[PDB]
Amino acid sequence: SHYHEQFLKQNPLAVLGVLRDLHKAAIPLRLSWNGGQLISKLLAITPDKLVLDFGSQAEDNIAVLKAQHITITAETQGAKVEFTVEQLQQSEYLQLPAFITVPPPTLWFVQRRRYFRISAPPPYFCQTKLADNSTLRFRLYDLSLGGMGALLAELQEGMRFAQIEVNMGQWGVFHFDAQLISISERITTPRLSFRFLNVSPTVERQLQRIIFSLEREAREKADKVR
Ligand SMILES: Nc1nc2c(ncn2[C@@H]2O[C@@H]3COP(=O)(O)O[C@H]4[C@@H](O)[C@H](n5cnc6c(=O)[nH]c(N)nc65)O[C@@H]4COP(=O)(O)O[C@H]3[C@H]2O)c(=O)[nH]1
Ligand SMILES: Nc1nc2c(ncn2[C@@H]2O[C@@H]3COP(=O)(O)O[C@H]4[C@@H](O)[C@H](n5cnc6c(=O)[nH]c(N)nc65)O[C@@H]4COP(=O)(O)O[C@H]3[C@H]2O)c(=O)[nH]1
């Protein structure tokens, strides 16, 4: 795929830095190709070698090995990483199976989020009616100045809503004009992504304050871990 060209790393040391960081942090890697996917890990990296853990499933390992053009994505703090390799070949690392490949000559280091996102806790409830007058309810997952993630029905990306209630318990209750911008999966549990519409400056300051206090509270409690 493609992202803003500012996100594309091409300097070999640039590409390598990002990869060494995935390794040192043990970030899970998601391999996908035409017809399958599997979770792996960066086991070791040199300028000439990428070594990836085998998958858990013998069938996925057989199917990666005959694939071409394999996309690898990883989710780190503050970024999404993504690159492609032409093929994986079997090897051994520390006496156990592994995939080896030449590193990609380029990689995406994707950082599109303008606003900080804080995770919701003890769960917070939300609810809205649908065009057929039933009531959709879901659990808030995370929160930013411009939107919210929710965990759970037949809906469609692009759906716009108007009066969506957010009971954040001890803090208080609010609503927003939000648009369902992404339906995905999270563990087989479905996940919604909302961007807020028509957020007045008054509400912006409210959202700022709540996000602040939740962050500060996590800080205070974790200090208390002492
Ligand atoms: N349209 C839209 N959809 C959103 C937005 N936020 C979350 N989603 C949807 O929710 C899925 C999961 O987001 P996540 O848990 O933060 O999990 C994300 C997050 O860890 C990371 N990621 C992707 N892009 C970025 C980024 O630009 N910045 C950061 N820091 N992480 C990113 O990769 C994971 C998977 O990303 P996806 O495959 O795209 O899958 C995303 C996407 O379908 C958004 O602002 N707009
Ligand atoms: N807490 C929370 N807030 C959400 C969620 N989804 C959307 N928002 C809010 O909605 C704003 C605009 O979303 P957008 O139009 O998809 O525009 C997004 C989208 O195009 C893209 N993007 C950011 N993160 C992701 C991601 O994880 N996956 C994908 N596919 N796209 C992303 O970058 C643009 C800017 O991202 P932001 O500055 O963060 O701005 C986001 C964020 O403030 C969510 O799941 N959780």
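Residue numbering for chain A follows Swiss-Prot; the residues present correspond to positions 2-122, 125-155, 161-194, 204-243, in that order.
Each Cβ is built from the backbone N, Cα and C atoms, and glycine gets one as well.
According to Swiss-Prot:
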type	residues	note
MUTAGEN	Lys42 to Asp	Suppression of the pdeH disruption motility phenotype
MUTAGEN	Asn62 to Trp	Significant suppression of the pdeH disruption motility phenotype, less binding to FliG
MUTAGEN	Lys81 to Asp	Significant suppression of the pdeH disruption motility phenotype, less binding to FliG
MUTAGEN	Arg118 to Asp	Complete loss of c-di-GMP binding in vitro, suppresses pdeH disruption. Somewhat reduced binding to FliM, stimulated by c-di-GMP, greatly reduced binding to FliG
MUTAGEN	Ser147 to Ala	Slight increase in affinity for c-di-GMP
MUTAGEN	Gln223 to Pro	Significant suppression of the pdeH disruption motility phenotype, no binding to FliM
MUTAGEN	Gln223 to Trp	Significant suppression of the pdeH disruption motility phenotype
Between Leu155 and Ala161 the chain has a hole of 5 residues; just give the Cα distance across it in whole angstrom, please.
-> 9
Please give the Cα-Cα distance in angstrom between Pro122 and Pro125, rounded to a whole number; the 2 residues between them are not modelled.
-> 5
Starting from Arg118 (mutagenesis position), work out which of the mutagenesis positions listed here (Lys42, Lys81, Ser147) have their Cα within 10 Å, and give them in sequence order.
-> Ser147
Quick one: of the mutagenesis positions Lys42, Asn62, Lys81, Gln223, which has its CA closest to the CA of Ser147 (mutagenesis position)?
-> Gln223
Can you list which of the mutagenesis positions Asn62, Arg118, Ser147, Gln223 have their Cβ under 6 Å from some atom of ligand 2?
-> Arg118, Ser147
List only the single closest residue to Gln223 (mutagenesis position), chosen from the mutagenesis positions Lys42, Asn62, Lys81 by CA-CA distance.
-> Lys81
